[PDB]
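Taking it in order: structure first as structure tokens, then the write-up.
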Amino acid sequence: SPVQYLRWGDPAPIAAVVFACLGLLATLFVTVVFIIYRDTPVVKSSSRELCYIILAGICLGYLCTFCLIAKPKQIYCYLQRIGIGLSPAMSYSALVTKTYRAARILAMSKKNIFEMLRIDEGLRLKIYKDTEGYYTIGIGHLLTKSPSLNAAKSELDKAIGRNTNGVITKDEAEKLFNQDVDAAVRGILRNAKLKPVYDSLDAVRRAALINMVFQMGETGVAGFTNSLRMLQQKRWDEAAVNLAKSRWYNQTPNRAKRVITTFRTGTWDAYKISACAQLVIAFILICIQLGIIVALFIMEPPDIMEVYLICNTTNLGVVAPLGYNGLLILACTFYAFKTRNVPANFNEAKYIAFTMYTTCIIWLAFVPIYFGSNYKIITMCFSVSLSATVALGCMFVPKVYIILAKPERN
Ligand SMILES: CCCCCCCC/C=C\CCCCCCCC(=O)O
Ligand SMILES: COc1cccc(C#Cc2cccc(C)n2)c1
């Protein structure tokens, strides 16, 4: 009994149990809130079944402390190993597929704007110079600024990764273009006259504005005061009429028409231009961890060696599932970082990225702390729980807050 130990002067067992009980309550609160209000936008477009997997994992995480603070029964040693390896995998494997889909969606948006400008501006697959004499390739991608061709080729090879010999492919031109777009967005967001229109626009219409920026620069685009305002206020037809009066339209009519039409429809009509799969993959990434665990069960059978349950788990019995989860966390972080600025679903991505930043630190810190500790069971309890609380706190608590306290927003 954990109360005994507190009485005997050791408050660690009861503290761990309380942490886990509170963890279970909160996860229970959050889950029920998601069951009732699954009928709402803020939950529908986000993957519901995947969310449940993540919550289940967090739940099992907290449950792990009851496996570590236990009566001496054989099965608890089995449970410990199962729970400690499998519960992070459940959460992180469902999450990686979530961040992956968010990464594909984003990539295909970058592909569209690339095609837009391939059509409007064109690209060269071989090195050339701009009107200012600087070495350039693709859709106006600046390579270097020195007057030496070989310096451009080296810098290109550095950028692409193979020995290009001054010649690249279309996919590689896209690669370079993605950078230039990124930088282009930075500038718009650093421009007071342009930030509010860009923030308010949907994805397609954002590309149209970026298109204009590429043609005239920011200072030129900011000169369409009235039109930008109309766009910001969503008066699409009026913006179209207004922009068709400009000198821009009159100097480059063929291109301006496509851009204006894009602004007017929010579609790509002027340019030629699976949830179930997620569950199967998440299922697979989880079974792999189970495979590792079951294999270590056969190589190194669990055995007991009071309130603390000392099992005979070797360093390998810990490290192998730990390593695998570490890989999942790594993949999550990678994809989450990539999609960190994605505005969709009330900036859901910003929370997911922050969560993984924290997880990485917590897990990296766990290695020296745990393997240099003489209080391993309690270190494990707090660690699993902290990791589960970080996920629950940083990702689900804000969603619940929006649900219950902003019913006029969602
Ligand atoms: C952000 C990275 C994700 C988390 C890192 C995962 C940590 C697990 C991976 C490897 C840990 C290093 C191997 C264990 C050290 C053995 C210590 C010992 O037994 O002496
Ligand atoms: C950092 O120290 C450790 C060591 C080993 C395992 C863990 C863990 C975990 C876990 C469980 C369920 C849900 C989530 C998000 N995480 C933490």
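Our numbering is plain: 1 for the first residue shown, then up by one each step along the chain.
Structure method, as recorded: X-ray crystallography, 2.2 Å.
Cβ atoms here come from the backbone N, Cα and C positions, even for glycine.
According to Swiss-Prot, the protein has these features:
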type	residues	note
MUTAGEN	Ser46 to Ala or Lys (Swiss-Prot position 613)	Increased constitutive signaling activity
MUTAGEN	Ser47 to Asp (Swiss-Prot position 614)	Decreased constitutive signaling activity
MUTAGEN	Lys98 to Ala (Swiss-Prot position 665)	Increased constitutive signaling activity
MUTAGEN	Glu348 to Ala (Swiss-Prot position 770)	Increased constitutive signaling activity
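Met305 and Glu306 bracket a stretch of 7 residues that the deposited model omits, and the distance between their Cα atoms is 13 Å. The model of this deposited entry stops at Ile273 and resumes at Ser274, leaving 8 residues out; those two Cα positions are 22 Å apart. Secondary structure at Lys98 (mutagenesis position), as computed by DSSP, is helix.
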